[PDB]
Number of protein chains: 2
Amino acid sequence: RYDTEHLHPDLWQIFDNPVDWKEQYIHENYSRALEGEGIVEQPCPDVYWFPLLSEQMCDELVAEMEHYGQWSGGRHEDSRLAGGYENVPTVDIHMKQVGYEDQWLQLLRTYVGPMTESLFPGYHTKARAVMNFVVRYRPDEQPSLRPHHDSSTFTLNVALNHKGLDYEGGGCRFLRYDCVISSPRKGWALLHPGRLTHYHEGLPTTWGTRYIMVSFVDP
Amino acid sequence: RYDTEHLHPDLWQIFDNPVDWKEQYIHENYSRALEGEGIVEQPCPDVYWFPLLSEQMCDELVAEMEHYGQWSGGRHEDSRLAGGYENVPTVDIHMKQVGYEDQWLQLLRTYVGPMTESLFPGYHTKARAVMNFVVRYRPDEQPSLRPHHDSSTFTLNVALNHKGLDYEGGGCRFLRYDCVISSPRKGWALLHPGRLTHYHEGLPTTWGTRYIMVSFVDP
Ligand SMILES: *[C@@H]1O[C@H](CO)[C@@H](O)[C@H](O)[C@H]1NC(C)=O
Ligand SMILES: *[C@@H]1O[C@H](CO)[C@@H](O)[C@H](O)[C@H]1NC(C)=O
Ligand SMILES: O=C(O)CCC(=O)C(=O)O
Ligand SMILES: O=C(O)CCC(=O)C(=O)O
Ligand SMILES: [Fe+2]
Ligand SMILES: [Fe+2]
């Protein structure tokens, strides 16, 4: 079976050919970081920084999302949420709309799980997530966010383009530690608990556009 | 109204005379610690140490619990839990059995709430808890616990007697920070997130008996 009615049909091949999918899309340094020979960094207390996705997957995902066009989001009230009201709105494209939800859940179950288990000993995960999306930060439509918390055990923050080449902005700023992240990488992922002890707030961007992929795993 | 069929009837007076109850049982240094002139300590990352209860309440509660006598607990399976199986058993007396549950929830809603809001800015609490109990650590019946996590946003750990005068043991040991708590005080309370980033394990006791009050608030 092979669905050809896609811009980039190979992205949906995580269920038929896992091995070739891993070789092509997953970052080449992921295995070394998992086995524990460095790579993974802790710039600030209890936040981790490891590579997950290569350049092909980032580019392909960004192009596929931009092909959708309907960049919903911005209003305080919501229609995609059962409650019907957002605490803080952003322009986002949830994966349920584009059909990539199940494959993303499979990726979370397969690759993110074991590493976050090794990073935090004594924690057992099922990688069950409900909210996962991609946000677009542009100086024209909407600026960065106000300080807030998250409704999850921990959050995964993956970038999807290069800093300086296509945008000039910043990452995250932690209020309780005066920690500022300056230059996030392209395929690297950020891990941090997001319920109690991490009062973070994203920095504003002034030039160009930037892409970020978020997923509130273990709600 | 006044129920006299109790060993110490004044403990149930948190609903009729809040002011006198506060003057008699609540620690005299609580207000200063809440207003922020020191007192509250942070011996290890993201764990706090503030006074809550005076000596009268600790003694009165310990005597009232010991009057109950039926120190249940010890078996891996459970009957007080809907699931019917404990991850780790301890000899405990849940407050539902002694009837002090509602007053304890009122105390959590009134006094613990505002302080844990000031301690962690940007966090809003309702102080809704389900599991809260008192454990007895004796070298004969059961030793200390194996490393574990907790099923709550954060836990409150209040001691109920003096170290050295009545027992010779230890407090908590954090695996992810090599943090050891040596001498917990009598009326002081311990606050720490207990889901993801705090892999703690209690120390063993060799001489005498020690009492601890725990409450898994915000499950
Ligand atoms: C993987 O890590 C090696 C470290 O020796 C580095 O040279 C290489 O550029 C990395 N691959 C990337 C960043 O795609
Ligand atoms: C309250 O704090 C003061 C600090 O000046 C101390 O002298 C006093 O003993 C404390 N009360 C206690 C420990 O009951
Ligand atoms: O962009 C950031 O650093 C903040 C984004 C964030 O935490 C969120 O989108 O929930
Ligand atoms: O004895 C202690 O201080 C740790 C016990 C504890 O937190 C627990 O038993 O869950
Ligand atoms: Fe967040
Ligand atoms: Fe605990």
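Residues displayed in chain B correspond, in order, to Swiss-Prot positions 520-738.
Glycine residues also receive a Cβ, built from the backbone N, Cα and C atoms like all the rest.
Of all the Cβ atoms in the protein chains shown, 22 others lie within 10 Å of the Cβ of B:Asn676 (2-oxoglutarate binding site). In the three-state DSSP scheme, B:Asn676 (2-oxoglutarate binding site) falls into the strand class. As annotated by Swiss-Prot, 2-oxoglutarate binding site applies to B:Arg599, B:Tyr656, B:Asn676, B:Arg729, with the evidence given as experimental evidence.
Summarising the annotation, Swiss-Prot assigns Fe cation binding site to B:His667, B:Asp669, B:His719 and lists experimental evidence as the type of evidence. If you draw a 10 Å sphere around the CB of B:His719 (Fe cation binding site), it holds 26 other CB atoms from the protein chains shown.
Among the features that Swiss-Prot reports, domain 'Fe2OG dioxygenase' is placed at B:647-738.
Quoted from Swiss-Prot, the note on the mutagenesis of B:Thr672 to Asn is: Loss of dimerization. Loss of lysyl hydroxylase activity and decreased glycosyltransferase activity. Using a 10 Å Cβ-Cβ cutoff, B:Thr672 (mutagenesis position) registers 18 neighbours.
In Swiss-Prot, a published mutagenesis experiment is listed as B:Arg714 to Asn, annotated Loss of dimerization. Loss of lysyl hydroxylase activity and no effect on glycosyltransferase activity. In the three-state DSSP assignment, the secondary structure recorded for B:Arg714 (mutagenesis position) is coil.
Record note (Swiss-Prot), mutagenesis B:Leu715 to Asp: No effect on dimerization, lysyl hydroxylase and glycosyltransferase activity. The unchanged residue is displayed. Taking the Cβ of B:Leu715 (mutagenesis position) as centre and 10 Å as the limit, one finds 21 other Cβ atoms among all the protein chains shown.
Here Swiss-Prot notes a mutagenesis experiment, B:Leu715 to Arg, with the remark: Loss of lysyl hydroxylase activity and decreased glycosyltransferase activity.
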Candidates near ligand 3 among the recorded positions B:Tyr656, B:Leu715, B:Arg729, judged by a Cβ under 6 angstroms:
none
Take the recorded positions B:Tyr656, B:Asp669, B:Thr672, B:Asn676, B:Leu715, B:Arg729 and keep those with a Cβ under 8 Å from any chain A Cβ; what remains?
B:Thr672, B:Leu715
By DSSP, what is the split of the domain 'Fe2OG dioxygenase' (B:647-738) into helix, strand and coil residues?
0 helix, 44 strand, 48 coil
Excluding near sequence neighbours, so keeping only residues 6 or more apart in the same chain, what lies with its CB under 8 A of B:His667 (Fe cation binding site)?
B:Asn606, B:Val607, B:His719, B:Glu720
Using Cα-Cα distances with a 10 Å cut-off, which of the binding-site residues B:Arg599, B:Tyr656, B:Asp669, B:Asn676, B:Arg729 are near B:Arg714 (mutagenesis position)?
B:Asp669
For a quick check of packing: other C-beta atoms within 10 Å of the C-beta of B:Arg714 (mutagenesis position), how many?
20
Which recorded positions of B:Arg599, B:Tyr656, B:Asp669, B:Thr672, B:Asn676, B:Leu715 contact ligand 6 in the sense of C-beta under 6 Å?
B:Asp669
